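Colleague: Take this structure, written in structure tokens, and hold onto it; I'll ask about it next.
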Amino acid sequence: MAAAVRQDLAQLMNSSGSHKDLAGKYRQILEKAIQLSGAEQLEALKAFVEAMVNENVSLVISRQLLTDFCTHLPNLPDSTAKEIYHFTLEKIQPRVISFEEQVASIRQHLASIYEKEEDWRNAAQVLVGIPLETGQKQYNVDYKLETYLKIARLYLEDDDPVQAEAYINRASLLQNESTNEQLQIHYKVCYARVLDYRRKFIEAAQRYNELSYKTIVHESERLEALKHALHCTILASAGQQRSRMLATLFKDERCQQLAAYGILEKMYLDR
Amino acid sequence: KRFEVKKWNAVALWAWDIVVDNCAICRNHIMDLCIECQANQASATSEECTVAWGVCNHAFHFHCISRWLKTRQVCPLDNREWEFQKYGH
Amino acid sequence: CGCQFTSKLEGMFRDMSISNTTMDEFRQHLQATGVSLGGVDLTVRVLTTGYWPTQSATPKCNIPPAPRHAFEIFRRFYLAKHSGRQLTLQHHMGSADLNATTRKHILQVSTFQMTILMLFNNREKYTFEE
Ligand SMILES: [Zn+2]
Ligand SMILES: [Zn+2]
Ligand SMILES: [Zn+2]
């Protein structure tokens, strides 16, 4: 019954009336399309996307129904609603400058769903497509920080950190503007990870050690961060900086609880 | 329609953005401290190490360019006298 | 006078030369590729922020659909053959020639009333709230 839905959308496009009445009628049509299943639902929603991006339809009518269309989407399982994610993402192009909130929501949803199917490659590329630089829709400093953090973390898992360095780049650009401390803690953990991955084991150990003496970080995470600091210090280039970090790491009693406690103990005491 | 647009003469401004790169004096990065801050000082408490923007739109660490100003003062990427137009990113 | 304050001014008129020279390349693309209804008659301008100061805030208003396609085409072209720099749109600059229609007299709007008249074309009988 997708053809009937498309015919109703075409007839409602040429109809004249108040914005509230048109929005309600379109919302009812959207609900009817959602009630469908299989290819019929997919084609009905595809026609709904085409109608919203159509020039004649008002922007307010378009922006909210796409938002309402996006809200019902996570309810549909991980399958048919994803070929329309690519379809909707490419569909928003003549009016991509008009609104980017719906594009941002779709990309965030698509990246998380790609993250579900152990896919940090495509999830990264999708989330790169966000125009955070614009500033017209002034994404709150946390949101730009959150998005840049997610791309870096996604690029860390598949380990192609040529762009992740360039993405931890713009992340710190907006970082010294933000407010949320937990986001700052999540950033420093990711930044400490980025140093660990590239070649910066000595710098990662410094960042991990600084984060080790925190209070909001979980005690298990604090031990894990210190364990990374100990591993980075051992793997770091053996020099004056590494020796000082080895001396510093010989002070924590939670270093002693770790299995590598003996390793740096033989290391710093000289063997 | 009653009113249709034929001509448009808008002005499109361009700005060099994503200026992340490398403080060429320290050769570490545009940010993330410098050689005089990751190899020299250990405490790094109540410290800063910001960026330093000049009139010629070049960017370096504040620590790196200030120390470079001891002997030479000619912005080694050119022969400009390197006025200090901004600090930080 | 000297260099520091005056050289900024001498770069502003220099960027005006940059605008037309950049459009000379853009005009070459116009000769090669014909543009559709989205792009009938455009003379866009390219300036540098290092000489020309911001007017008030560089606002972020909407764009009429025909200019929407024209700006989209120019932005796509500028991001493909002129990579390494992204453009920022603004409304406190420029003009336009609005052909109205007993004869056909073309109006003139300085990129301020374009949004207001475009909404009127979509639907009349608006107010300050609309
Ligand atoms: Zn430097
Ligand atoms: Zn420094
Ligand atoms: Zn210079």
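Swiss-Prot numbering applies to chain B: residues 20-108, in that order.
Any Cβ shown, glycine's included, is placed from N, Cα and C.
Taken from Swiss-Prot, the feature Zn(2+) 1 binding site covers B:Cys42, B:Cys45, B:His80, B:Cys83. Looking at Swiss-Prot, you'll find the mutagenesis B:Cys53 to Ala noted as follows: Strong reduction in ligase activity; when associated with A-56. The Zn(2+) 2 binding site annotation in Swiss-Prot covers B:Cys53, B:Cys56, B:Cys68, B:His82 and is backed by experimental evidence. Under its mutagenesis entries, Swiss-Prot includes B:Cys56 to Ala with the note: Strong reduction in ligase activity; when associated with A-53. Recorded in Swiss-Prot as a mutagenesis result, B:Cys75 to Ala carries the remark: Strong reduction in ligase activity; when associated with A-77. According to Swiss-Prot, the feature Zn(2+) 3 binding site maps to B:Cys75, B:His77, B:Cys94, B:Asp97. For B:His77 to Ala, Swiss-Prot lists a mutagenesis experiment annotated as follows: Strong reduction in ligase activity; when associated with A-75. The note that Swiss-Prot attaches to the published mutagenesis B:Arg91 to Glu is: Impairs UBE2R2 activation by neddylated Cul2-RING(FEM1C) complex.
I'd like these features described in context: how deep, what's nearby, how far apart.
Modeller: Note: B:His80 (Zn(2+) 1 binding site) has non-local neighbours B:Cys42, B:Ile44, B:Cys45, B:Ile49, B:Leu52, B:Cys53, B:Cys68, B:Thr69, B:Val70, B:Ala71, i.e. same-chain residues 6+ apart with C-beta under 8 A of its own C-beta.
DSSP classifies B:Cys53 (mutagenesis position) as coil under the three-state reduction.
Long-range Cβ contacts of B:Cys56 (mutagenesis position) within its own chain (separation 6+, distance under 8 Å): B:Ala63, B:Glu66, B:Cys68, B:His82.
According to DSSP, B:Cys75 (mutagenesis position) sits in a coil region rather than a helix or strand. Its Cβ placed at the centre, B:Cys75 (mutagenesis position) has 15 other Cβ atoms within 10 Å.
Within 10 Å of the C-beta of B:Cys94 (Zn(2+) 3 binding site) there are 19 other C-beta atoms, taking all protein chains into account.
Sequence-distant neighbours of B:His77 (mutagenesis position) (same chain, 6+ residues apart, CB-CB distance under 8 A): B:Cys94, B:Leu96, B:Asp97, B:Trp101.
According to DSSP, B:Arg91 (mutagenesis position) sits in a coil region rather than a helix or strand.
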Colleague: Just how many other Cβ atoms lie inside 10 Å of the Cβ on B:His82 (Zn(2+) 2 binding site)?
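Modeller: The answer is 23.
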Colleague: Reported as an integer number of Å, what is the Cα distance between B:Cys83 (Zn(2+) 1 binding site) and B:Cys75 (mutagenesis position)?
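Modeller: So the Cα of B:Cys75 (mutagenesis position) lies 17 Å away from that of B:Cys83 (Zn(2+) 1 binding site).
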Colleague: Roughly how many Å separate the Cα of B:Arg91 (mutagenesis position) from that of B:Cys75 (mutagenesis position), to the nearest whole number?
Modeller: 17
Colleague: Near the Zn(2+) 1 site, what residues other than B:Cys42, B:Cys45, B:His80, B:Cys83 in the same chain have a C-beta no further than 8 Å from the centroid of the listed C-beta atoms?
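Modeller: Residues close to the Zn(2+) 1 site, other than B:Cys42, B:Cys45, B:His80, B:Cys83: B:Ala43, B:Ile44, B:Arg46, B:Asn47, B:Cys53, B:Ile54, B:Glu55, B:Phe79, B:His82, B:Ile84.
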Colleague: Can you list which of these recorded positions (B:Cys53, B:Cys75, B:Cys83, B:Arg91, B:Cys94, B:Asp97) have a Cβ closer than 6 Å to ligand 1?
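Modeller: The recorded positions passing the 6 Å Cβ test are B:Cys53, B:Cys83.
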Colleague: Taking the mean position of the Cβ atoms of B:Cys75, B:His77, B:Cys94, B:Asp97 as the Zn(2+) 3 site, which residues outside that list, in the same chain, have a Cβ no more than 8 Å away, listed in sequence order?
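Modeller: Once B:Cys75, B:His77, B:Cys94, B:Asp97 are set aside, the remaining close residues are B:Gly73, B:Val74, B:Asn76, B:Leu96, B:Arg99, B:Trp101.
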